[PDB]
Amino acid sequence: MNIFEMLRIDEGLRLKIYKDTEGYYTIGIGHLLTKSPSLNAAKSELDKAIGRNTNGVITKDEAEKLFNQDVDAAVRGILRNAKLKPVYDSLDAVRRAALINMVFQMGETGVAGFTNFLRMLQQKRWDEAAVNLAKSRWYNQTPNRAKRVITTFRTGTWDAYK
Ligand SMILES: [Cl-]
Ligand SMILES: [Cl-]
């Protein structure tokens, strides 16, 4: 199990423009296209993204290309972020993957804001940090995914994903 496989479980795969859980235009494996309500604003973002007239539809390869880029960016986002990088540096491999997951879903800014949690992870206080994460709008909004990431942080195992 790795970050690729983990995220692929969490977000799924769709080759046609879809609405995320918040109501946003997304495609592929969790790639957000626009927060704008307009489906045309969605297809134009998507053509830009792919380098071709897609008409709202992409291939598997294309989906995978967007995905690689996005995991890449998430990683480099964490490493550039002054608040996240020290946390990331202090974590074991499994937990690193858990942080990448959260960064990919909610952005660097968002994660950077869970001040108390980042402080608990850094101090290796696992049970505590998991309890804090759960007091979040994120948890409340996508509980099953949230639980899986939470478990990953609590345990240090991929147990929630076998
Ligand atoms: Cl893009
Ligand atoms: Cl979920």
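The header says X-ray crystallography, 2.0 Å.
Backbone N, Cα and C atoms are what each Cβ position is placed from, and that goes for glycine too.
Secondary structure from DSSP puts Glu11 (mutagenesis position) in a helix. Quoted from Swiss-Prot, the note on the mutagenesis of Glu11 to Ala, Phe, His, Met or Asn is: Complete loss of enzymatic activity.
Taking all protein chains in view, 20 other C-beta atoms sit within 10 angstroms of the C-beta of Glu11 (mutagenesis position). For the mutagenesis experiment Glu11 to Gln, the note given by Swiss-Prot reads: Complete loss of activity.
Looking at Swiss-Prot, the entry for mutagenesis of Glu11 to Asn says: Loss of 84% of enzymatic activity.
Look at Swiss-Prot and you will find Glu11 (among others) tagged as active site, proton donor/acceptor, backed by experimental evidence.
DSSP assigns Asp20 (mutagenesis position) to coil, not to a helix or a strand. Long-range Cβ contacts of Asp20 (mutagenesis position) within its own chain (separation 6+, distance under 8 Å): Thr26, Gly30, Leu32. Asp20 to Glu or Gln appears in Swiss-Prot as a published mutagenesis result, with the remark: Loss of 99% of enzymatic activity.
Here Swiss-Prot describes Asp20 to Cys as a published mutagenesis experiment; the accompanying note says: Nearly no effet on specific enzymatic activity.
Swiss-Prot documents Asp20 to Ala, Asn, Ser or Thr as a published mutagenesis change and attaches the note Complete loss of enzymatic activity.
Here Swiss-Prot flags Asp20 (among others) as active site, proton donor/acceptor, drawing on experimental evidence.
There are 20 other Cβ atoms within 10 Å of the Cβ belonging to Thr26 (mutagenesis position). Where Swiss-Prot documents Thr26 to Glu as a mutagenesis experiment, the accompanying text is: Complete loss of activity at neutral pH; covalently bound substrate.
Reduced to three states, the DSSP call for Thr26 (mutagenesis position) is strand. Quoted from Swiss-Prot, the note attached to the mutagenesis of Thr26 to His states: Facilitates transglycosylation more effectively than hydrolysis; covalently bound substrate.
One mutagenesis experiment named in Swiss-Prot is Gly30 to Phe, and its note says Almost complete loss of enzymatic activity. The enzyme is destabilized by 1.5 kcal/mol.
Quoted from Swiss-Prot for the published mutagenesis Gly30 to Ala: Almost complete loss of enzymatic activity. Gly30 (mutagenesis position) has a Cβ environment of 20 other Cβ atoms inside 10 Å.
Looking at Swiss-Prot, you'll find the mutagenesis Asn132 to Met or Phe noted as follows: 2-fold decrease in enzymatic activity. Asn132 (mutagenesis position) falls within a helix when secondary structure is assigned with DSSP.
The Cβ of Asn132 (mutagenesis position) lies under 8 Å from the Cβ of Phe114, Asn116, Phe117, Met120, each on the same chain and at least six residues away in sequence. What Swiss-Prot notes for the published mutagenesis of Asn132 to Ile is this: 5-fold decrease in enzymatic activity.
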